[PDB]
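Take a look at the structure below.
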Amino acid sequence: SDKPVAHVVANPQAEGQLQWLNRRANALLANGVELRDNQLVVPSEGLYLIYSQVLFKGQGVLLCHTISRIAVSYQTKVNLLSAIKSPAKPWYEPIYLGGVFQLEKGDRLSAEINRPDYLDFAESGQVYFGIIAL
Amino acid sequence: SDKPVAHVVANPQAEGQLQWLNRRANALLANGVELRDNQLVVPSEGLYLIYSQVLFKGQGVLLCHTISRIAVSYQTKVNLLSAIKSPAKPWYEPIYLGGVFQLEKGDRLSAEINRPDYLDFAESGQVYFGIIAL
Amino acid sequence: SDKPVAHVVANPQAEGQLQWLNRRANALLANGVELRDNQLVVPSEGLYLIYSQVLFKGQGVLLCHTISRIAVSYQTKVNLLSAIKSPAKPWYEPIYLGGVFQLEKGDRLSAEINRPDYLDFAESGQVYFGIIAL
Ligand SMILES: *SCC1=CC(C)(C)N(O)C1(C)C
Ligand SMILES: *SCC1=CC(C)(C)N(O)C1(C)C
Ligand SMILES: *SCC1=CC(C)(C)N(O)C1(C)C
């Protein structure tokens, strides 16, 4: 298996920040993909499936979630996938994004939310970001 | 790269209609896939990953989103993937659908919502529809 | 086409239970994947894309949805993907999960909700669970 692949997950001990980690069980960062400055770096040109989920939580705002592309050539962030959700017992709100994109070598991808202080990663599998070359 | 692929996005200037476009940056329509009468036409038999997202917006209904298959042989629409969501400051509501399906040559796929007048495509990456042969 | 693949759907006649079926049109269970005791059994090691959607309905709770891995070696359930949603006319709430994972031969996957009595499968395409080897 030599396809570029990543499936990174939120650091559960970061406070007020969405920090992606690969060195967890059931996470991946293989075959050229790099995690640099919290972004995923594409090893080769091609079509990639790109996806991410966040979970928000509260008790008693507009919340969005975006995956953006930084082109190696044009050093400016373009949204590839984006969603917005409007929300004392607790409430939860997931958002999922995923699509296929042609990327070039060295592009960086970030999966970002506007209010990291609303994230819930109390349990595994709740907040994640991945790519696979197809 | 010779895999059939499409990633089409809502026309932001259509009013009250979900019109899919490929001639945008970060959109795709390659290797046999066609966009005909707002539907995606499958070039060859095989397994395809199929997906789509819509974003709804309001201020101050049942809203659904479906991907359907028209078989070349049986000219009738079958839902492959479907979701329903129940919703003066603004509110937003995304819906995501995605799955793998065996399709035959010439099948048409549509990604449809019941109330296009509730869609929000004010910004890129909010409303999209894609397939990839796997 | 020899890739392991499954796309299973909720049994619409089960009452208060999420029972996955493959013997429906537009469903799949091919090339080694097995459905045993309501779980999907992986035929070979490799990277798999794994996904599932549920739809909840009510009229007039915390609702979650998880895909878990049972390792053949370690017979304990780990959540791979999980989401929680907080909700007389009817209301509906979808949840979608999907990610790429390295699995080993004989692993079992389950897609589970905590309140099957809230599920809505009145129509096709609403509740589904699939994998594809990549
Ligand atoms: S999602 C929060 C923020 C406000 C809004 C206009 C809804 N979003 O697009 C951004 C990210 C700018
Ligand atoms: S989603 C809007 C409309 C009504 C309802 C029964 C909820 N949907 O299934 C359709 C598309 C028919
Ligand atoms: S989702 C229902 C149930 C309660 C809660 C803590 C929110 N979930 O994690 C479980 C599955 C335990």
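Chain A is numbered as in Swiss-Prot; shown residues: 85-144, 150-176, 187-233, in order.
Using N, Cα and C of the backbone, Cβ positions are placed for all residues, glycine too.
A:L105 (mutagenesis position) has a Cβ environment of 15 other Cβ atoms inside 10 Å. One mutagenesis experiment catalogued in Swiss-Prot, A:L105 to S, is accompanied by this note: Low activity.
Here the residue is the original one, while Swiss-Prot reports the published mutagenesis A:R108 to W with the comment Biologically inactive. Long-range Cβ proximity for A:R108 (mutagenesis position), meaning a same-chain Cβ under 8 A and a gap of 6 or more residues, is found for A:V93.
Swiss-Prot documents A:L112 to F as a published mutagenesis change and attaches the note Biologically inactive. Secondary structure from DSSP puts A:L112 (mutagenesis position) in a beta strand.
Cβ contacts within 10 Å of A:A160 (mutagenesis position), excluding its own Cβ and spanning all protein chains shown: 16. For A:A160 to V, Swiss-Prot lists a mutagenesis experiment annotated as follows: Biologically inactive.
The distance from the Cα of A:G144 to the Cα of A:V150, across a stretch of 5 residues left out of the model, is 12 Å.
Listed in sequence order, A:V89, A:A90, A:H91, A:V92, A:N106, A:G229 are the same-chain residues at least 6 apart in sequence whose CB falls under 8 Å from the CB of A:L112 (mutagenesis position). Taking CA atoms as the reference points, A:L105 (mutagenesis position) and A:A160 (mutagenesis position) are 23 Å apart.
Residues from the set of mutagenesis positions A:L105, A:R108, A:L112, A:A160 situated with their C-beta under 8 Å of a chain C C-beta: A:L112.
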